[PDB]
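So the structure is just underneath, and the comments pick up after that.
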Amino acid sequence: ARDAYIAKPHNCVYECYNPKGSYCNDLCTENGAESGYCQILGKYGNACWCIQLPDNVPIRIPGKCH
């Protein structure tokens, strides 16, 4: 596993509104992630960051979203 932005339906980033909370963290673990946090230094703005995410879960890629 590794750390990165969690992908969503479809191929979209998970924008976090509560950076000072466990918003992204909880959502991250929801996909089998160990942890997560709101990332501000994102090329696409605020993206949900996940720590120790399994290669089984999709990540934010340079593609078009739904």
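The way this entry was determined, per its header, is solution NMR.
Backbone N, Cα and C atoms are what each Cβ position is placed from, and that goes for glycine too.
Listed features, source Swiss-Prot:
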type    : residues     : note
DOMAIN  : 2-66         : domain 'LCN-type CS-alpha/beta'
MUTAGEN : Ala4 to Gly  : In msBeM9; gain of activity on rNav1.2/SCN2A (reduces peak current and inhibits inactivation), important decrease or loss in activity on rNav1.4/SCN4A, hNav1.5/SCN5A and BgNav1, and no change in activity on mNav1.6/SCN8A; when associated with 8-D--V-10; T-13; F-15; 17-G--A-22; 40-W--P-43; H-56; 58-R--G-61 and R-64
MUTAGEN : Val13 to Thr : In msBeM9; gain of activity on rNav1.2/SCN2A (reduces peak current and inhibits inactivation), important decrease or loss in activity on rNav1.4/SCN4A, hNav1.5/SCN5A and BgNav1, and no change in activity on mNav1.6/SCN8A; when associated with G-4; 8-D--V-10; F-15; 17-G--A-22; 40-W--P-43; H-56; 58-R--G-61 and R-64
MUTAGEN : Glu15 to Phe : In msBeM9; gain of activity on rNav1.2/SCN2A (reduces peak current and inhibits inactivation), important decrease or loss in activity on rNav1.4/SCN4A, hNav1.5/SCN5A and BgNav1, and no change in activity on mNav1.6/SCN8A; when associated with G-4; 8-D--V-10; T-13; 17-G--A-22; 40-W--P-43; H-56; 58-R--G-61 and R-64
MUTAGEN : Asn56 to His : In msBeM9; gain of activity on rNav1.2/SCN2A (reduces peak current and inhibits inactivation), important decrease or loss in activity on rNav1.4/SCN4A, hNav1.5/SCN5A and BgNav1, and no change in activity on mNav1.6/SCN8A; when associated with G-4; 8-D--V-10; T-13; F-15; 17-G--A-22; 40-W--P-43; 58-R--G-61 and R-64
MUTAGEN : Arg60 to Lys : Loss of activity on mammalian channels and increase in activity on insect channels, since there is a complete loss of activity on rNav1.4/SCN4A, hNav1.5/SCN5A, mNav1.6/SCN8A, no change on rNav1.2/SCN2A and increase in activity on B.germanica BgNav1
MUTAGEN : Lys64 to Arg : In msBeM9; gain of activity on rNav1.2/SCN2A (reduces peak current and inhibits inactivation), important decrease or loss in activity on rNav1.4/SCN4A, hNav1.5/SCN5A and BgNav1, and no change in activity on mNav1.6/SCN8A; when associated with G-4; 8-D--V-10; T-13; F-15; 17-G--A-22; 40-W--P-43; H-56 and 58-R--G-61
Can you tell me which of the mutagenesis positions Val13, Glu15, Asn56, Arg60, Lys64 is spatially closest to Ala4 (mutagenesis position)? Compare CA atoms only.
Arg60
Simplified to three states, DSSP reports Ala4 (mutagenesis position) as strand
Tell me which of the mutagenesis positions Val13, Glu15, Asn56 ends up closest to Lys64 (mutagenesis position) in space, Cα to Cα.
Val13
DSSP three-state assignment for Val13 (mutagenesis position):
strand
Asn56 (mutagenesis position): secondary structure state under DSSP, collapsed to three categories
coil
